[PDB]
Amino acid sequence: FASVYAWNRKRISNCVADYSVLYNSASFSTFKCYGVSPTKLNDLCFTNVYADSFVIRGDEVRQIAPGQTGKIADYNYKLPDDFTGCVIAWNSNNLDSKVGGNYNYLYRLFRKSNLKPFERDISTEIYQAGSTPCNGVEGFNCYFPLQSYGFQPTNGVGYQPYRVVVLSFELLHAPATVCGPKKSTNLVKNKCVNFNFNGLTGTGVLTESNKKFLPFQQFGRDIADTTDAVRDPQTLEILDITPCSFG
Amino acid sequence: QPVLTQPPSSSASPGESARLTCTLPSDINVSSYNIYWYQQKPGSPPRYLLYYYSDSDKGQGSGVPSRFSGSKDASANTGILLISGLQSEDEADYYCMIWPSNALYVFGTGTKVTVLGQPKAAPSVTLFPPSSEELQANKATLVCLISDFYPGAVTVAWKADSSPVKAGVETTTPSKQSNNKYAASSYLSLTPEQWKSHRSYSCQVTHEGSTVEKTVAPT
Amino acid sequence: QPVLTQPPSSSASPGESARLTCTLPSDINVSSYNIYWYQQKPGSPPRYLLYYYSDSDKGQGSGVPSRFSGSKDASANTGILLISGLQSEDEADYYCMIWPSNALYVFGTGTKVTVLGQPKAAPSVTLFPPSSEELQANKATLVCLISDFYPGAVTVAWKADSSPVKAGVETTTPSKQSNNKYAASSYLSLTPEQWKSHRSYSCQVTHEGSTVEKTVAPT
Amino acid sequence: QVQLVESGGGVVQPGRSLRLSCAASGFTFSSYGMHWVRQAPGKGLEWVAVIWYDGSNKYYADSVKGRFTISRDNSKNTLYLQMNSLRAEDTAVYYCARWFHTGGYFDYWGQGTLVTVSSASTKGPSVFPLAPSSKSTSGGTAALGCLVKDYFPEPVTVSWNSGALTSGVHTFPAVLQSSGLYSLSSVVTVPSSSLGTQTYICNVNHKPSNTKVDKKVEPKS
Ligand SMILES: *[C@@H]1O[C@H](CO)[C@@H](O[C@@H]2O[C@H](CO)[C@@H](O)[C@H](O)[C@H]2NC(C)=O)[C@H](O)[C@H]1NC(C)=O
């Protein structure tokens, strides 16, 4: 994973996202959704999804939330106050903690001012607590600004490492982007049916055709402009649409 | 390195709630550090209690009942320990610590706490001037004895004719008697020519704000 | 039965507004009772003034001008009488009463009020030790006289060499002289062996916060 | 389980050198950071030195630099502290503490050991009688006593009238001066009618030496 003071930032893009494999995986110790309850994720579409990744203590997972305070949310990773995404977290004691102490996971514990939301700060200047200038050397009131979790496998819960992923769905002003997968039933024939062909909503009897579209045309129309043929997206065969009987 | 000032010797009675404070210097925004609290009984090493930084960043100490709670007030540069529901097992010294950069570990100055299991008392004071044989012995010692002052936070100041003095004085720590109150003593070193130089000396003792002083003049 | 504490001897000058208080004990939510107020001039029986409970539940006393008004403040356990526009006919003692269950009627402790019709004064103090014939008479009496202290709320405390004493002392109530200020006296009973026991005694008097003390030592 | 014992304390004169040994047990020694922390008799705590899990971060304290050396040996589960040129003020109780790092605090202290940087060897007491006086007299009673001062060998005793008077006789805790020698004063109250009347002789006995002196206390001339 990535440190807590330099988190990563992956920009998921145009794709088919299935948040159900996430939501029901039961391997996550924390799955909170804020802008939007979890079950309705596989039914919406946004412009961009960002995924941020890092590693923290066990009992600092409560500062990854909109409107908190503490050494993590103050100056390591700040979430805006109208967050939209979801926060996922799971214990990772066996991967990240090693006997003798894993001193490779640092965090920032001194900064001049709290972070703006989604702001990032990887500098390593000597912090200056008191009024006396520091001149790049340590000493009283001149502190190195990074400390390291010394993780060890015999730590009580709440001191073992947790891995965190923060998904943030954003909606700029584009034309569209990633959405959840569209599931399909079977196509029946020779029965007055209520059908939807990737947008085309209608009613009628479906029948095997013998016309030949051009290999970019989806549906056919009549004179007086009524849909009378379609192409099945999955198998790519033309089917006529006749109305079911009235009189 | 900073210095963490702590008021010595707070006190209260069972069932009450004590509020100890630990303040840094005019510099450093105490709302920038996490404060740790240790407790030490007599005849025993200290013991971790809890730490506080910005509620929603608390933490307890594995055997520390939820009575003890920490907080932090900004516009005093002060961290606060709060005992709620004192009992007869909190007579201890409570130190505050900060840990900035694994290069230095700064401790507080200590703070006694006593749960009053008896009514208060008046520190009986008694003062003695240097005896005659000691005058012939080319030396002089003033003797200030304090006794029966059950809450033990006594302090002493010594006086020449009008001014305070701060050299040549030794002060015992309070010691518990049989009646489970305290006693103390202080000595003042003087050359006999200084003994007759000033027309009179005195020993004053302060105790819970109150003060009692005694005075003796050379012959 | 509860006890209704009242500060003795408030004071002010004409045209001002006096604010007397009547507080119960740590227990009982004074915002649960209605408080009655009585006034008593010297040489006359008391007289009802008003009662208060939770404005919109007030009540006056048939001959009590609208100057007198009662109120009640919660987070002090205190009822308040408020005179607004004192005059030269309010020198009286004001008692607060509560009536819970027609089984007991609890009175306050009294509070003097005086409208200053003269500038303040300094209580002249004078102290006398037991005379010689009284020493031969196997007894001893210290004599503390107070005079000319126009506002009459004097109190006295007696001192052996360093400690206060509270046995063998008698204190006159203040008495008005011709010049319309006050005078008082106090006596201390002592056996002559106790008279020579302690190296000196003193009489201190407190008056409007201020204090003056005099002291005498046996010979 | 986890428990740290210490040894090496004692009494030395300034300028010499000493070393302290903190032997651990229980936990696996070589996985933790260890500290030495001292506290003076009757003062607050004070951090002295730290050492990583052999990570060679020594980091002494501004008052011990250039005079203390901290080291460890995980082959025997032992922490050491070598002091030299003792300032005759580093007299205190010393503890070894274990450092829980990812939480950031000490735990499992080790009962400490006392080291006293003396300069005295042995000396007999000097006695004065503190006379009963009117400044000590109040009403029915007056106090008189004996001041026994300037002795090193801590156990010393003063009785009143060969052990006769047990009323009002109080011996106060001895005080340790900057000179390095102890001093104390024992006082007893007695009716003021009885200033000089009866016998009040303090019997001073110094057991490490062989001093035995009786001093009478009488009202001031
Ligand atoms: C959509 O997926 C289905 C299978 O999920 C594809 O169906 C396959 O079609 C080929 C014909 O070329 C058959 O040989 C395979 O056996 C079919 N698979 C199954 C599982 O039935 C279908 O072709 C896909 N859509 C497109 C446009 O290729």
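Throughout, chain A uses Swiss-Prot numbering, with the displayed residues spanning 347-593 in order.
Recorded method for this deposit: electron microscopy, 2.7 Å.
From the backbone N, Cα and C atoms, a Cβ is placed for every residue, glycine too.
Quoted from Swiss-Prot, the note attached to the mutagenesis of A:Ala475 to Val states: Increased resistance to neutralizing antibodies. Applying an 8 A CB threshold to same-chain residues 6+ apart, the list for A:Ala475 (mutagenesis position) reads A:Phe456, A:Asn487, A:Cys488, A:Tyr489. Following the DSSP three-state reduction, the secondary structure of A:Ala475 (mutagenesis position) is coil.
Among the sequence features in Swiss-Prot, the natural variant A:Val445 to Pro is noted as follows: In strain: Omicron/XBB.1.5, Omicron/EG.5.1. When other Cβ atoms within 10 Å of the Cβ of A:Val445 (variant position) are tallied across all protein chains shown, the result is 10. Under the DSSP three-state reduction, A:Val445 (variant position) is assigned to coil, being neither helix nor strand.
Every protein chain shown contributes to the tally, and the Cβ of A:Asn460 (variant position) ends up with 11 other Cβ atoms within 10 Å. Among the sequence features in Swiss-Prot, the natural variant A:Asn460 to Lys is noted as follows: In strain: Omicron/BA.2.75, Omicron/BQ.1.1, Omicron/XBB.1.5, Omicron/EG.5.1.
Among the natural variants in Swiss-Prot, A:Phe490 to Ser has the note: In strain: Lambda/C.37, Omicron/BQ.1.1, Omicron/XBB.1.5, Omicron/EG.5.1. The residue drawn here is the original one. Around A:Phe490 (variant position), the C-beta neighbours below 8 angstroms that are at least 6 residues distant in the chain are A:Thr470, A:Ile472, A:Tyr473, A:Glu484.
A:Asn460 (variant position) sits 34 Å from A:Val445 (variant position), taking the Cα positions as reference. Contact with chain B, taken as any Cβ pair under 8 Å, is found for the variant positions A:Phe490 out of A:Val445, A:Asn460, A:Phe490. Taking 8 Å as the upper bound (exclusive) on CB-CB distance to chain D, the recorded positions A:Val445, A:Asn460, A:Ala475, A:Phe490 give A:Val445 in sequence order. Under the three-state DSSP scheme, A:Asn460 (variant position) falls in the coil class.
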